[PDB]
Structures are given as C-alpha cells and as structure tokens.
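Peer 1: One structure follows; several queries about it will come next.
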Amino acid sequence: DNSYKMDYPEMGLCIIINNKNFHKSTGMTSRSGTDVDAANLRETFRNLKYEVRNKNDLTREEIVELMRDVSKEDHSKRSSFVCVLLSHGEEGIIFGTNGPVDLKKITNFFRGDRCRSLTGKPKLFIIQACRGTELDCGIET
Amino acid sequence: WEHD
Amino acid sequence: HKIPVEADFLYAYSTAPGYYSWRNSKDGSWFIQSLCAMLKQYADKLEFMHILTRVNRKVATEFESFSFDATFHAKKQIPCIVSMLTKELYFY
C-alpha cells in the first residue's frame, strides 16, 4: 500500500505543451532549444510506456481548452497522468504564445473531484519556465 | 546562454 | 473515508521560486536534459522522488551560466520538487 498501482492496462497520457514562438506584442524572446527538450521528453516517456501527445505554440485559450478536454477524458484504464510545460513564465504562471495563464487554473481541472477517473492516481506536472527574475550567484565548495 |  | 482534492499531485519545477530558469541554445534546458537523463538511467530501480533528487544534484552541480553580460554570467540553478503525493512512485 506504499506504492501507487501502476499495473493498469495503460500507464497514462503525457501531454507536452511546447511553446517557442511568442506574439510580438508580448515581448518574449523565442525559446531556442525547447525543440530538443520536447523531442528528448517524447522518447524518454515513450520508453516509460506513456501515450505521448505533443502540442506546439499554444495560446492562453488553446492551453486551457486542451487541459479541459484531457481532464474530461476517461482515465479509468490509465495508471497516471503527466503534463510537461515548456515556456516562459512567472511565479505560478505559465505563458501561452499570446498571454499568461495561472498554473492553478490548469491543475484545477485534474483535482480529485473534477476528474474522478484520476482520483487516487499520481498527477505529475513537470514545469520548465521562469518563476521570477532573481539570479543565483552561487557559492564555492 | 538564455533564460526563461 | 475520503481524500483531499489537492492530494496525489506532484510538481517538478525547473527552478526555485522567484528565480530564473536557464536554457542552452543547442542542448536544451538544464532541467529537462538532466531529468531525461536521470529517468533513462534510474527509472528501473529508483523511486521517482529519489530520481528527482539526482536531477537536483546534476543541475545544481554540473551547470553554470555563461554570458557576455556580467549580469547573467556565472549563475546557478536548483530545481524545486513540490510533492503532495501519498505513496511512492515507480515506473514499472
């Protein structure tokens, strides 16, 4: 009872939202390299037996919509759920190609009561984005 | 080189 | 007999709160590239939390920024694991 049941027919989905290009009216430098990360993830998760679904350059609305729909799917036969977000961001905020969106709004779709098929199942959210503008100068060892 |  | 609606969630941030997250032009973000490498090497013998701890050490120790602008030069990064899980996670 110490380990999550991972012997379901399917390991689960693996949504990867890859954002590289942003609207000129936002002030975001194209995230060069995120293509390598997206591809690296895909292969890594495919080995872990996940149904990987990649998505590129999404807007606020599109992001929220993709998540809303995925949360409305039937995960009954799945053992978990992973979501990878690669983009610009601030504290508790993921950036869509056109505008920002709270990470909370996204995660709330997968809560125990808004998605019964995932209740009691691990919901992993890997986030590659900024959380502010502080620089860690580090210290020698 | 760059940041997010 | 019920559970919190916020339980069983696990967030793997690439950096600490209030901090920047670094990315390489050709290799890809430090976080993702370390995360994938650790998964490829330990996802068959280590629990997820233990794997992410490895990811933290790799990112904190083997990476340092480089820039012609002093302001962004020689900077470090530490990933932030935020777990509301209630059991151990194994990918197998």
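All chain C residue numbers match Swiss-Prot; in order, they span 185-276.
If you're wondering, the header gives X-ray crystallography, 2.6 Å.
Here the Cβ of each residue, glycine as well, is placed from N, Cα and C on the backbone.
What Swiss-Prot shows for this protein is this:
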- C:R207 to A: Abolished ADP-riboxanation by C.violaceum CopC (MUTAGEN)
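Buried or exposed, and what's around them? Tell me for each listed feature.
Peer 2: Classification of C:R207 (mutagenesis position) by DSSP places it within a strand. Around C:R207 (mutagenesis position), the same-chain residues six or more apart in sequence whose CB sits under 8 Å from its CB are C:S213, C:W214, listed in sequence order.
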